[PDB]
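**Student:** A single structure is presented below for examination.
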Amino acid sequence: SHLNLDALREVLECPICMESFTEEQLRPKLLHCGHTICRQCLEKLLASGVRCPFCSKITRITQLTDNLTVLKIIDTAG
Amino acid sequence: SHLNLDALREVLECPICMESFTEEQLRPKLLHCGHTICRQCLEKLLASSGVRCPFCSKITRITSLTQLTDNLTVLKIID
Ligand SMILES: [Zn+2]
Ligand SMILES: [Zn+2]
Ligand SMILES: [Zn+2]
Ligand SMILES: [Zn+2]
């Protein structure tokens, strides 16, 4: 099966702070709109729900689901 | 950045029917629990409908697949 190499790099780092996702600090969080931002960038919007900056839908108030696809890919437990 | 190759293969195919995700037929759909199943397998579980995830027993309440979010990460990868 094919795969896009440039797109694979984009999805592994937060589109805001441009740092690569981690399991704890920059944990990839799934907004209800489907876009993914890290936990730290998500904390900035926690000062008040949360409005996604790419599509203008808002995510309600952390019981947010993790981006399980990203976490499995960057898993290096072995 | 590093990445798990075997895990990268797992996430690019439906964990139920073992078919690789596509953009239309086997479109990867995001359940509310965070797990992803293809568009075709989801119709089978919506035929018996909410939708029950077969890996974690959480339920997703939908009446049409257009209400479920796509897995934007998978779709970007296979674009
Ligand atoms: Zn970030
Ligand atoms: Zn969004
Ligand atoms: Zn399937
Ligand atoms: Zn589940």
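Throughout, chain A uses Swiss-Prot numbering, with the displayed residues spanning 7-54, 58-70, 74-90 in order.
Per the header: X-ray crystallography, 2.2 Å.
Positions of Cβ are set from backbone N, Cα and C atoms, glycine also.
According to Swiss-Prot, the mutagenesis experiment A:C39 to S carries the annotation: Abolished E3 ubiquitin ligase activity and ability to activate ULK1. Impairs ATG7 ubiquitination.
Give me the local environment of each listed feature.
**Tutor:** Summarising the environment of A:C39 (mutagenesis position), the number of other Cβ atoms within 10 Å of its Cβ, over all protein chains shown, is 16. Mapped onto three states, the DSSP output places A:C39 (mutagenesis position) in coil.
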**Student:** A:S54 and A:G58 flank 3 unmodelled residues; Cα separation in Å?
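**Tutor:** Spanning 3 unmodelled residues, the Cα-Cα distance equals 7 Å.
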